[PDB]
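Scroll down for the structure; my scribbles are underneath it.
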Amino acid sequence: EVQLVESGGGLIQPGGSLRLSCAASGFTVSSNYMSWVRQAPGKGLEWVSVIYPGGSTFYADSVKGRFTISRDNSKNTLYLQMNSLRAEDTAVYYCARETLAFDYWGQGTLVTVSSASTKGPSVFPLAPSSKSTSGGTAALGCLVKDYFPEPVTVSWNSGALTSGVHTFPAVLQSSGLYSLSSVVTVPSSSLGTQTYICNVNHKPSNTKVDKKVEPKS
Amino acid sequence: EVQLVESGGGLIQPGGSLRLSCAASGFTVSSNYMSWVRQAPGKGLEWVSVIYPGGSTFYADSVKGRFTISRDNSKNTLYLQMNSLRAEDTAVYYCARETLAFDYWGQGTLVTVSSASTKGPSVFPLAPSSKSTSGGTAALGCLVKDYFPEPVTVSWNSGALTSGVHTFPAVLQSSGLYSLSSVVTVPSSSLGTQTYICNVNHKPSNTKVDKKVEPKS
Amino acid sequence: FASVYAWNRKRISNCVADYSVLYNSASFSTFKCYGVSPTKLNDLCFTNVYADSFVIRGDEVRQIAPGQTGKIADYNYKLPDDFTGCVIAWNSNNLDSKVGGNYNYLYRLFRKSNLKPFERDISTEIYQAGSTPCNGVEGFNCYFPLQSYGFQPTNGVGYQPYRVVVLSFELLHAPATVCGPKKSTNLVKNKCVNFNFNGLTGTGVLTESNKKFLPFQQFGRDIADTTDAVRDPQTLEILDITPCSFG
Amino acid sequence: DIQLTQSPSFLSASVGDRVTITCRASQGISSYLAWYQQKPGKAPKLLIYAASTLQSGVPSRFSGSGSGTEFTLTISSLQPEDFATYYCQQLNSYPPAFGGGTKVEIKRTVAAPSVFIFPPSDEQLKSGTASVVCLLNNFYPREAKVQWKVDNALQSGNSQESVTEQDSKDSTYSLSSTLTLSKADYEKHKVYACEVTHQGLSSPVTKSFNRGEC
Ligand SMILES: *[C@@H]1O[C@H](CO)[C@@H](O[C@@H]2O[C@H](CO)[C@@H](O)[C@H](O)[C@H]2NC(C)=O)[C@H](O)[C@H]1NC(C)=O
């Protein structure tokens, strides 16, 4: 029925600001209790703000002031204009339609680091090899490293292969940049035979690169 | 005499904003009727705003409010600070010095899409071949595809060849990204003989790549 | 009439002004009053009335008002921000527009700085635009500052000529001046009445007299100083004033 | 009420001739407007002043005819180099109304296209997609047909064309049609052909290659 989608997340420094748009895909945001739910990664949730069908605010404890919610019924959009982020909110933001309980609440991210790198990948193909080969199957993958802007994605063959494709959690180095590697197993009879191209997309930047993985020379 | 140049166009989403600087290359923007003329692609022109030598605004009909013009005489710059673009203005912007009529008006672009890809080219060389060869001449070119940020340019040999060089209008695919191909004919005695390197530059991004086109293997 | 860039300026002075013949003439397409609503004009008195006259387009009559902008109000004719008078305007297509174009009605379209209110500028210097000294020569970086309405009888409304008159009532610090016309009924006699003789307010019976004032004396007084005779301003006859009966 | 000006667009002529373009004015305007020359992908340039007093820096081919309403421009003795649109305006009044624009074509005669087919580059087949370009070079009648065939099957709905502006030197057109396939589907067929139909060809020309033959 109702499929709330949100947009507006990115990266900024303290004293910054940012408008978030809970785009009410779905109906009647004019007459519903709406709210913002926040969670830092590795942590439990937390509640931020709420609008009444009639207009009231009641902000949370720590984000009392410095933080503004509103709606637009004719556009079916909720608007969250924040500013002066203590950078201590670096969190994953959700907007949910409270219907006597909650439920129906999309997703959307944000990070408020005191820097900017915004660079993108460093992609290498990890070739299928006999040291990875065992009997009927052999594994190959793509290593995408050294990027700050956390949300990054790597698909296999434009989203074709869903068998054996496993992207591992990104790792945060001492350099301050993330890195990850996604690997997929495929029958050892099919080392080079078919197409295995990893599609790397970096959404905070605009990086899009396809890398083919082939057995070692 | 007067050679008005403008800068500031790019890509943004609704509720965004943007300052445009009609850089008065040429003299005396302190005492001249200046204005902004707008046209959507495939459409006729439209008038936006105007400054008087003495200061007055008179904005247009649909862009009444939400849109601000000013000048700076000591810098010889006109300033157009807009905001909250309904994205329905995605247009090609001109600033012209009204001298009892008009004339003397440079050019400058803008797009206000509700997304961002900003990626850049995917360049391939289309080799000269006997299927393209006929008698005294043969054609070769460069295919630059899959980019969102509309203004893109491909030159031949850093701007050397102007004979037969013809860049065809970019095409907008269902994927939402543009694509084009620029081709040039050259005597068939000169298939590989001289240099034919297409210089691809993507100005919204910072992509610059030179690709050589040679006959098929 | 007079151009828009050199408007005229008539200084109406001591007289009897009847703004009713104006207000109700129904021939005016625009009659706005700002300091004072129109019907109360024939009941007030000022020191001076000025009347400014000129000719503009049809759709520039909305810049003749306090606090506007545009090529007319910026530098042709500027109204102060606490205006007091009234603005009157009527269409004049048949008088001022002539086939082939009436190119005798000019306006100024370039000036260094907007006018002060009620300021006037009839100079004709070349509007030097380009840093390059114009040297009094046309060409580039130098425009002639006056343009001309080419009025033609087949112009849509809003491009036909309108004539405008701006009345501005001012009150310096004199002793008095022009005011609206007064009235009077029918001087009755032999009845206890409540009378006013150009300032003399009283009560009593009025009767035909047989005294003779000197031909500059208005009313007569008794010993113990009470008004007992008057002279009627219109017919100039002496009338005694006796009190009506008490006891 | 704003003025709505109109124009009888889409002109077509030959060189050295007379052509005449009118501009309606759907209200009583006086006699102050202006014409512009808009070459494609460029900035306008005004030719006719606020009536007919053609602004300087222009040749002697334009003759603006003014009136109360129904203004009219006329080009006599054309020259191959005026490929653009012509607009009306309306000086004086602040918010001004613009025209609708008249593109003007330039007749030629008969000139068939050079045809050329390009197979997909090896770099692209790595990426997983195949563009097959077919080029039609120089040609007057633009009413050309590009039929793609794959193994002799007429291909519908996976191509895109674009065409250039009429050339300022030789008054010809050039056309590029791109056929887009997946690597997988590309590798399922052999002959890729591009069959061009055109008035300067007595029977259609096919340029073709065979996938995988150096
Ligand atoms: C004021 O006006 C009245 C008329 O409005 C004058 O009355 C006239 O008086 C003369 C006497 O010399 C008569 O012959 C006229 O017939 C009168 N006119 C009317 C209409 O009755 C009166 O004289 C004026 N006041 C003064 C001081 O002259």
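We're sticking with Swiss-Prot numbering for chain C, so the shown stretch reads 347-593, in order.
Technique stated in the header: electron microscopy, 3.5 Å.
Using the three backbone atoms N, Cα and C, a Cβ is placed for every residue, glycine included.
Among the mutagenesis entries in Swiss-Prot is C:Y453 to F, noted as: Decreased HLA binding to NF9 epitope. Increased binding affinity to human ACE2. In the three-state DSSP reading, C:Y453 (mutagenesis position) counts as strand. Using a 10 Å Cβ-Cβ cutoff, C:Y453 (mutagenesis position) registers 22 neighbours.
A coil conformation is recorded for C:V483 (mutagenesis position) in the three-state DSSP classification, outside any helix or strand. C:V483 to A appears in Swiss-Prot as a published mutagenesis result, with the remark: Increased resistance to neutralizing antibodies.
Under its natural variant annotations, Swiss-Prot gives C:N440 to K the following note: In strain: Omicron/BA.1, Omicron/BA.2, Omicron/BA.2.12.1, Omicron/BA.2.75, Omicron/BA.4, Omicron/BA.5, Omicron/BQ.1.1, Omicron/XBB.1.5, Omicron/EG.5.1. Counting Cβ atoms from all protein chains shown, C:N440 (variant position) has 10 others lying within 10 Å of its own Cβ.
Residues within less than 8 Å, Cβ to Cβ, of C:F456 (variant position) and separated from it by at least 6 positions along the same chain comprise C:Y421, C:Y473, C:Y489, C:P491. Record note (Swiss-Prot), natural variant C:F456 to L: In strain: Omicron/EG.5.1. The unchanged residue is displayed.
Around the Cβ of C:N460 (variant position), the number of neighbouring Cβ atoms within 10 Å comes to 16. For the natural variant C:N460 to K, Swiss-Prot gives this note: In strain: Omicron/BA.2.75, Omicron/BQ.1.1, Omicron/XBB.1.5, Omicron/EG.5.1. The structure shown keeps the original residue.
C:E484 to K appears in Swiss-Prot as a natural variant; the accompanying note says: In strain: Beta/B.1.351, Eta/B.1.525, Theta/P.3, Iota/B.1.526, B.1.1.318, Gamma/P.1, Zeta/P.2 and Mu/B.1.621; May enhance affinity to human ACE2 receptor. Within 10 Å of the C-beta of C:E484 (variant position) we count 10 further C-beta atoms, all protein chains included.
What Swiss-Prot notes for the natural variant C:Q493 to R is this: In strain: Omicron/BA.1, Omicron/BA.2, Omicron/BA.2.12.1. Just so you know, the Cβ of C:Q493 (variant position) picks up 19 other Cβ atoms within 10 Å once every protein chain is counted.
Around C:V483 (mutagenesis position), taking its Cβ as the centre, 9 other Cβ atoms fall within 10 Å, counting all chains. Rounded to a whole number, the C-alpha distance linking C:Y453 (mutagenesis position) with C:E484 (variant position) is 19 angstrom. Closest to C:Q493 (variant position) in space, going by CA atoms and restricting to the recorded positions C:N440, C:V483, C:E484, is C:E484. Listed recorded positions: C:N440, C:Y453, C:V483, C:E484. Those with a CB under 8 Å from a CB in chain B: none. Cα-Cα distance from C:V483 (mutagenesis position) to C:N440 (variant position): 38 Å (rounded to the nearest whole number).
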